[PDB]
Amino acid sequence: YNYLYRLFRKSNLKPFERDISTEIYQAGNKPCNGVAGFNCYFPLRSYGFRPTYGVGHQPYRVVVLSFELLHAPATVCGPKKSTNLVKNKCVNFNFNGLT
Amino acid sequence: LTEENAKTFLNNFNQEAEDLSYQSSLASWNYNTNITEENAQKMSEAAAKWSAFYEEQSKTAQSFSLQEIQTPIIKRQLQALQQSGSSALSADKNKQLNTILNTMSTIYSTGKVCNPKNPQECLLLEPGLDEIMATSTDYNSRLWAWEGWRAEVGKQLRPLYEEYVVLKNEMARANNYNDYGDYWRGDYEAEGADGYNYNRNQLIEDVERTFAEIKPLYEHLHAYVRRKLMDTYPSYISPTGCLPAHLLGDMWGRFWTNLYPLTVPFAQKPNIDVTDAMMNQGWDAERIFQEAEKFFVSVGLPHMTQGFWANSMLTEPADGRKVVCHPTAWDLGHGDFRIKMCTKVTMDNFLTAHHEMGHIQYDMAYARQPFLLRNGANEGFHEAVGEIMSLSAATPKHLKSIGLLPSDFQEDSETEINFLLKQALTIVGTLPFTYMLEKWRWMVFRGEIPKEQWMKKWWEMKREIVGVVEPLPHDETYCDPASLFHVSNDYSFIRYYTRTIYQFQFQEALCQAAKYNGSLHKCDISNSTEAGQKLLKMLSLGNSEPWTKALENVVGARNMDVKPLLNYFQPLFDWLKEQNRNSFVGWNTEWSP
Ligand SMILES: *[C@@H]1O[C@H](CO)[C@@H](O)[C@H](O)[C@H]1NC(C)=O
Ligand SMILES: *[C@@H]1O[C@H](CO)[C@@H](O)[C@H](O)[C@H]1NC(C)=O
């Protein structure tokens, strides 16, 4: 019961936005006044994960990698393979970007 | 707005309901596969919490007015949620009704009839008296068992039924129903688009119309059974009279399947039993369920889940825990589908495995629907969609395809005739009993039958509809229907009749879909994806739509039809007509010996 999700919200989320508010969702015309009941529901509901659930309901961990480029120099670059060194022969050399 | 409020209320309700229902179903499963006091009490608290939450949500759901809801799925969900059931009465009346139900349950489970002049030979129904009804041939012993259980159940259950009827009538009129019969007929009520409208009061006339043309086939079967029993019992059965109530192979005459050795057409020809073939090839329950899964994927329905194989029990555990012998298919929720069956390596358990996996496939198909709509279209659809798999699994084509039956097996007409007769004794013979019992209960709840003339009406209708006469005269201090399990424990009985009609309707529709060119009883739906898709269109719906729409989706008709039932039994009907030329077809209402 330690994994939660938001089921009710007044408007849709914008891209890359989070909502950690625990305000009672007011679905009707009457004010909720902080107390749950009819037409006033707590928005955060628990993901009650159990091992005997069907494959569509088992817990899945998701990591989203978002890549961005700005005006700054890009400093997250993948490894460039360093082959063995050969001496005394005519070999095309690429040393630290100097070719 | 009211519709948006109902949508948010249902969105809030479904997740909590699914969680609590899963907890209740898991506790019930844990009790059913491991019987002990702690599992029983855990099941008690889980069911108490789930029922309390359901009634609490239902009281809030009744505040909504359906006159301003346009979308039929939300309206159907709110209709399903607003069924209060037994909670509409006050606490005193509800407690009294629950007390009556509990005392009926604990007096039926402990029913006792004992031998006159031999006081040590006292017999219960479940271990010994059912054996007497199924196997014994002695007239006096069956007369003793029937009359004794009738006396020691009817005398003790007549006043209990007297206030049971009144309390159920009060509950139904508290729930805006005419009587308790109308409350049961409200399960078949469909409100929807034009032309799909079905009413409760329509159902009775529909049943009578479908019983208008089953009557010649039942009359021929009754005449044949009467002649064979006359061969068995020389002077105690009349040619023009009705059958005695204690010679029908069961305690109540519900199933005629125990009359097959006495009423066999061809005793020299064996049955289509393949148990010994399973013994020779070393089959086990895992192979039985794997073959059932192979059948369900050959027809086009999806494969079984990993949780089904991991969590179910398919064998007697034998590690010290008590289990229930009855096979049951469980839809626990959240994609959890299990089967509890103590499967022995027999043909009957193979067919039962196909039936329960049909139940599980039916449960799996409507998982995309909301929680309140994860049910059958009505009470008959759920068992019919398993009975069709039981029908298709038992065919000689299916057994020859999977290697159980040899490739050079010859299917002569005689084995088809006796197999069809056994199927008729199990299936056709229960239909007049079901119709007469449901009609009696409806007229008792309605008040059409006077209170002091209950028994005299019932034995008239059994003389008229079922064609079965009482062996001894019974006065009104008896309660002869109440000896049955379904009526003493508050269960609807018309589901079997609708199951029987829908089973053959579905079977003919699938066989026409699969382009089978032979007799309906030999039909197999294996290796036909189009029939599977045609079926799965109805299975995916659940009760989101009216049941008439689902029936049109499968068979192309919007009402019950018994032409598939007569088409299934057509060779047998011709055979029964051929051997009833000299005899008299039909029965006389007056008591003939
Ligand atoms: C049945 O329940 C008891 C009580 O908790 C438990 O000890 C036992 O292990 C259960 N049986 C199985 C097969 O798990
Ligand atoms: C259906 O397909 C399976 C797949 O191997 C096959 O074994 C079986 O013989 C087929 N049945 C018929 C009737 O062709």
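Shown for chain A, in order and in Swiss-Prot numbering: 449-547.
Every residue, even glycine, has its Cβ placed from backbone N, Cα and C.
Quoted from Swiss-Prot, the note attached to the mutagenesis of A:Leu452 to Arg states: Increased resistance to neutralizing antibodies. Decreases HLA binding to NF9 epitope. Increased binding affinity to human ACE2. Secondary structure at A:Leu452 (mutagenesis position), taken from DSSP and collapsed to helix, strand or coil, is strand.
Among the mutagenesis entries in Swiss-Prot is A:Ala475 to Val, noted as: Increased resistance to neutralizing antibodies. Packing around A:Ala475 (mutagenesis position) is summarised by its Cβ count: 21 other Cβ atoms lie within 10 angstroms of its Cβ, all protein chains included.
Record note (Swiss-Prot), natural variant A:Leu452 to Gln: In strain: Omicron/BA.2.12.1. The unchanged residue is displayed.
One natural variant named in Swiss-Prot is A:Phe456 to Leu, and its note says In strain: Omicron/EG.5.1.
A coil conformation is recorded for A:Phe486 (variant position) in the three-state DSSP classification, outside any helix or strand. Neighbours of A:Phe486 (variant position), defined as other CB atoms within 10 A of its CB across all chains, total 16. Swiss-Prot documents A:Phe486 to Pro as a naturally occurring variant and attaches the note In strain: Omicron/XBB.1.5, Omicron/EG.5.1.
Where Swiss-Prot documents A:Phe490 to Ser as a natural variant, the accompanying text is: In strain: Lambda/C.37, Omicron/BQ.1.1, Omicron/XBB.1.5, Omicron/EG.5.1. Residue density at A:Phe490 (variant position): 14 other Cβ atoms are found within 10 A of its Cβ, drawing on all protein chains shown.
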Which of these recorded positions, A:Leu452, A:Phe456, A:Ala475, A:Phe486, A:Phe490, are close to chain B by Cβ (under 8 Å)?
A:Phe456, A:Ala475, A:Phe486
Mind telling me which of the recorded positions A:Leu452, A:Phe456 has the densest Cβ neighbourhood, counting other Cβ atoms within 10 Å?
A:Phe456
From recorded positions A:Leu452, A:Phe456, A:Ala475, the one whose Cα lies nearest A:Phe490 (variant position):
A:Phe456
Rounded to the nearest Å, what's the C-alpha distance separating A:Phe486 (variant position) and A:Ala475 (mutagenesis position)? Just drop the number here, would you?
9
To the nearest whole angstrom, what is the C-alpha distance linking A:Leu452 (mutagenesis position) and A:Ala475 (mutagenesis position)?
20
